[PDB]
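Engineer: Provided herewith is a single structure, encoded as structure tokens, for subsequent inquiry.
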Amino acid sequence: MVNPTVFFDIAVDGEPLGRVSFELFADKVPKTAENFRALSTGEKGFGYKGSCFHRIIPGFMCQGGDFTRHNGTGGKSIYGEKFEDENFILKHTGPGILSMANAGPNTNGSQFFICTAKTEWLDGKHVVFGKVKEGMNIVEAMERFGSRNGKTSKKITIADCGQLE
Amino acid sequence: XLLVXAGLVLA
């Protein structure tokens, strides 16, 4: 199977910023990739469209995916409230890595993070499932609205999202 | 510290 590609159209306080696209490594983690892909298209009736990045820490990562509570307490997977860590084949190699947020072993929902650095200390605890293809400069622009404690100075939103192929 | 958690954010 060819690895799927998804896009996010990012807005700052409602104003278009740019497009970010991701390669999803379905050849390593098909269950995790599929979940992100489906929440990106909205085909299940719910997903990332209109959600925000509630937690951005400069030099570290941008966290999003909480489309039910918008603060880190919510979100759900296409498989149910949670699913297992599929595997840890892939590592946090550097900027652009797309990886699952969680609340301990086997608690994957819909929350994810895009790294803006190598985050090796997270290897084996967070399932890496993708990487930024185009629009790393958009991610870098998003990053600048974050702070040390994660709070954003402006509303960073996924105005639109879906699948390219 | 620098974690990416969902609910109880730790140091």
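Cβ atoms are placed via backbone N, Cα and C, with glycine included.
Annotated domain 'PPIase cyclophilin-type' per Swiss-Prot: A:7-163, in sequence order. Listed in Swiss-Prot as a mutagenesis experiment, A:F60 to A is described as follows: Loss of ability to stimulate MAPK/ERK phosphorylation. Under mutagenesis, Swiss-Prot gives A:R69 to A with this note: No effect on peptidyl-prolyl cis-trans isomerase activity. Reduced interaction with BSG/CD147 and ability to induce leukocyte chemotaxis. Among the sequence features in Swiss-Prot, the mutagenesis site A:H70 to A is noted as follows: No effect on peptidyl-prolyl cis-trans isomerase activity. Reduced interaction with BSG/CD147 and ability to induce leukocyte chemotaxis. As a published mutagenesis entry, A:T107 to A appears in Swiss-Prot alongside the note: No effect on peptidyl-prolyl cis-trans isomerase activity. Reduced interaction with BSG/CD147 and ability to induce leukocyte chemotaxis. Here Swiss-Prot describes A:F113 to A as a published mutagenesis experiment; the accompanying note says: Reduced ability to stimulate MAPK/ERK phosphorylation. Under the heading of mutagenesis, Swiss-Prot lists A:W121 to H and annotates it as follows: No effect on peptidyl-prolyl cis-trans isomerase activity. Here the residue is the original one, while Swiss-Prot reports the published mutagenesis A:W121 to E with the comment Loss of peptidyl-prolyl cis-trans isomerase activity. In Swiss-Prot, the entry for mutagenesis A:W121 to A states: 200-fold decrease of sensitivity to CsA. Reduced ability to stimulate MAPK/ERK phosphorylation. The structure shown retains the original residue. One mutagenesis experiment named in Swiss-Prot is A:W121 to F, and its note says 75-fold decrease of sensitivity to CsA. Among the mutagenesis entries in Swiss-Prot is A:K125 to R, noted as: Loss of acetylation and interaction with TARDBP. Here Swiss-Prot notes a mutagenesis experiment, A:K125 to Q, with the remark: Acetylation-mimetic mutant; no effect on its interaction with TARDBP.
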Engineer: Can you tell me whether DSSP puts A:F60 (mutagenesis position) in helix, strand or coil?
Structural biologist: coil
Engineer: When each of the mutagenesis positions A:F60, A:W121, A:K125 is checked against chain B, which show a C-beta distance below 8 angstroms?
Structural biologist: A:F60, A:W121
Engineer: Would you count the other C-beta atoms found within 10 angstroms of the C-beta of A:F113 (mutagenesis position) for me?
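Structural biologist: Neighbour count, Cβ to Cβ under the 10 Å cut-off: 25.
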Engineer: Could you give the Cα-Cα distance between A:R69 (mutagenesis position) and A:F60 (mutagenesis position), in whole Å?
Structural biologist: 23
Engineer: Could you state the CA-to-CA distance between A:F113 (mutagenesis position) and A:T107 (mutagenesis position) to the nearest Å?
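Structural biologist: With distance taken Cα to Cα, A:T107 (mutagenesis position) is 15 Å from A:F113 (mutagenesis position).
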Engineer: Can you tell me the CA-to-CA distance separating A:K125 (mutagenesis position) and A:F60 (mutagenesis position), as a whole number of Å?
Structural biologist: 16
Engineer: Using C-alpha atoms, which one of the mutagenesis positions A:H70, A:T107, A:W121 comes nearest to A:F60 (mutagenesis position)?
Structural biologist: A:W121
